[PDB]
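Student: Quick one: this structure, given as C-alpha cells, is what I'll be asking you about.
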Amino acid sequence: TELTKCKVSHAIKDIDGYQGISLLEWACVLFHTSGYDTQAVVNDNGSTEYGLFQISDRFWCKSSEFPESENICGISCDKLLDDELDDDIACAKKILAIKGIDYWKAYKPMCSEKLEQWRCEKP
Amino acid sequence: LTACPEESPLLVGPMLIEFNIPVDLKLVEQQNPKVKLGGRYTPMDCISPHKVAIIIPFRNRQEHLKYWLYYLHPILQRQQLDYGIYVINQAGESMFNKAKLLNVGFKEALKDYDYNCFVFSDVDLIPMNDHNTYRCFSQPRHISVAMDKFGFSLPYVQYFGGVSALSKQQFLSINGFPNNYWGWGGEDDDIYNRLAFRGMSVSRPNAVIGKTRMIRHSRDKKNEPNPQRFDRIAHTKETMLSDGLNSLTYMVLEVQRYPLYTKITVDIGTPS
Ligand SMILES: O=c1ccn([C@@H]2O[C@H](COP(=O)(O)OP(=O)(O)O[C@H]3O[C@H](CO)[C@H](O)[C@H](O)[C@H]3O)[C@@H](O)[C@H]2O)c(=O)[nH]1
Ligand SMILES: O=c1ccn([C@@H]2O[C@H](COP(=O)(O)OP(=O)(O)O)[C@@H](O)[C@H]2O)c(=O)[nH]1
Ligand SMILES: [Ca+2]
Ligand SMILES: [Mn+2]
C-alpha cells in the first residue's frame, strides 16, 4: 500500500531520534527509498530489498531465493511487504544499531538539507 | 504581424483529462490541420518568441504517445508556441537511459530549427490546465508540479522529474544532462544538482495551475531502479563537467517525419 508521509511518520514515531536520526530525516529517507510503498521490492546486484525500509535479504531477512541468509532480523522478508510496520521498524533499528544510517544510501544526497518540508503537522 | 500577447487569449483553463476512449491518430491529424510534417506548428496569427522543441524519451510507449499527442497538440497551439515534437526512441533492448535520450533530442532538434527553448517530457504526462505553459522562463522550469499519482502535490521541493523546460542557454550552462544514469531514477536529481551548481533556482507554476495526470502503468522491463543512483547524485558537482553534452555519443538509425511528430531512433550504447 502506498502510504502518506503522515501515515508513515505516525507509524514510525517510536524510531524518532534513535541512533540520532529524526522523524523528519526518516520521512525523507523513506520517501526516496521506497516511495512509501509497503510492498516495494527492488533488486540490488544479486540480492533483493523489501518494503518501506528496503531491508535486504543479503544479511537482514530470509527470502526463499537466499534461505542461507544471515537473517539478522530473524524474519521472513515477506513480513516486510504488508501494512503492519512494527516488525519492519524493529528490523530497521537493528540495521541502524549495527551498520548505521549509511545503509540507506538516499540519506546523504537527499536528506542533508531542506528537512522542514518533511514535517507532519497532523496531530 | 506582431508579437503574440504575453498570455494567450485562447486559453480555456482546467480540462478533463481521461484515457478511456481509444485514440485514432488519423482523427488527431484531422483535428489538428495546422500542424506540419514532423509535428511542427507556428502561429499564423502572431509571432511567438518561444521557439520550443518538445523532447520525449521513448521506447515501446506508442499507446501513451497517442494520448500525449491527442491532448498536447491542441494545448500547445492554444499556448501560441512555435514548436516541434521530437520522440527519441531508444533502439535495442538494453537498459533504458532517459537523460541520454533527452541530450540526443537537444542535439537533433537543433539541426531542424533555431530553437531557443527545450521542454523535456515523459510520454505519459498530460497537463490538466492550459495556463501551465510549455515554454521556457528566466530560470529552469519544472512543469509537472502536481501529478495525480502524488495526490496532486510536489513529492519534495528538489523534485525536477516529469516535465521540465530549459532555455538553450540554461541547458548549455550545465553541460546538458548526464549520460551515465542507466535504468530508473536519480537522473532528474542530478539535473537539479547541476542547475543549482550553476547558480539557478527552479521556477514553477502553482499546484492548481500545474495539475498533471500520468497514464497509469506498470514498470518497464529494462528500466529497473538504478542501484548506483544515490551514489551518483552525491557526486554531480564533479561529474557534470565530464559527463554531458560534451561527452555525448550515439548513432542515428532512423529519422521519421510523421504529420504529428519526428521520431528519431538511436543506438545510445550500453552501461559501461
Ligand atoms: O521502457 C521505457 C521506459 C521509460 N520510457 C520513457 O521514460 C519516461 C519515464 O519512465 P516511467 O514513466 O516508467 O517513470 P516514472 O513514471 O516512474 O517517472 C518518473 O521517474 C523517472 C525516473 O527515472 C523520470 O524522472 C520521469 O521524468 C519521472 O516522471 C516514460 O514516461 C517515457 O517517456 C519509455 O518510453 N520506455
Ligand atoms: O502523425 C502520425 C504518426 C503516426 N501515425 C500512424 O501510426 C502508425 C505507427 O507508427 P510507429 O512508429 O509506432 O510504427 P511503425 O511505423 O514504426 O510500424 C503509423 O504507421 C501510422 O498509421 C499517423 O497516422 N500519424
Ligand atoms: Ca510488516
Ligand atoms: Mn510514468
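Residue numbering for chain B follows Swiss-Prot; the residues present correspond to positions 131-402, in that order.
In case you wondered, yes, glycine gets a Cβ from its N, Cα and C as well.
Dumping what Swiss-Prot says about this protein:
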- B:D254, B:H347: Mn(2+) binding site (BINDING)
- B:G316, B:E317, B:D318, B:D319, B:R359: N-acetyl-D-glucosamine binding site (BINDING)
- B:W314 to A: Reduces galactosyltransferase activity, lactose synthase activity and substrate binding by 99% (MUTAGEN)
Student: Determine the recorded positions, out of B:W314, B:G316, B:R359, lying near ligand 1 in the sense that the CB is under 6 Å from one of its atoms, and give them in sequence order.
Tutor: B:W314
Student: Should B:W314 (mutagenesis position) be counted as helix, strand, or coil on the basis of DSSP?
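Tutor: The residue in question, B:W314 (mutagenesis position), is strand (DSSP, three-state).
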Student: With the N-acetyl-D-glucosamine site defined by B:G316, B:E317, B:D318, B:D319, B:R359, which remaining residues of that chain have Cβ atoms positioned within 8 Å of the Cβ centroid?
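Tutor: So the extra residues in range turn out to be B:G291, B:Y311, B:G315, B:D320, B:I321, B:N356, B:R362, B:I363.
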Student: Binding-site residues B:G316, B:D318, B:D319, B:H347: which sit with Cβ under 8 Å of a chain A Cβ?
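Tutor: The binding-site residues close to chain A are B:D319.
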Student: Excluding near sequence neighbours, so keeping only residues 6 or more apart in the same chain, what lies with its CB under 8 A of B:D319 (N-acetyl-D-glucosamine binding site)?
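Tutor: Once residues fewer than 6 apart are set aside, B:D319 (N-acetyl-D-glucosamine binding site) is near B:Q288, B:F290, B:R359, B:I363.
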Student: Taking only the binding-site residues B:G316, B:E317, B:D318, B:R359, which have a CB closer than 6 angstroms to any atom that belongs to ligand 4?
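Tutor: With ligand 4 as the reference and 6 Å as the Cβ limit, the list is empty: none.
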Student: Can you give me the Cα-Cα distance between B:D318 (N-acetyl-D-glucosamine binding site) and B:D254 (Mn(2+) binding site) in Å, rounded to a whole number?
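Tutor: Roughly 16 Å, rounded to the nearest whole number.
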Student: Only counting partners 6 or more residues apart, tell me which same-chain residues put their Cβ under 8 Å from the Cβ of B:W314 (mutagenesis position).
Tutor: B:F226, B:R349, B:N353, B:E354, B:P355, B:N356
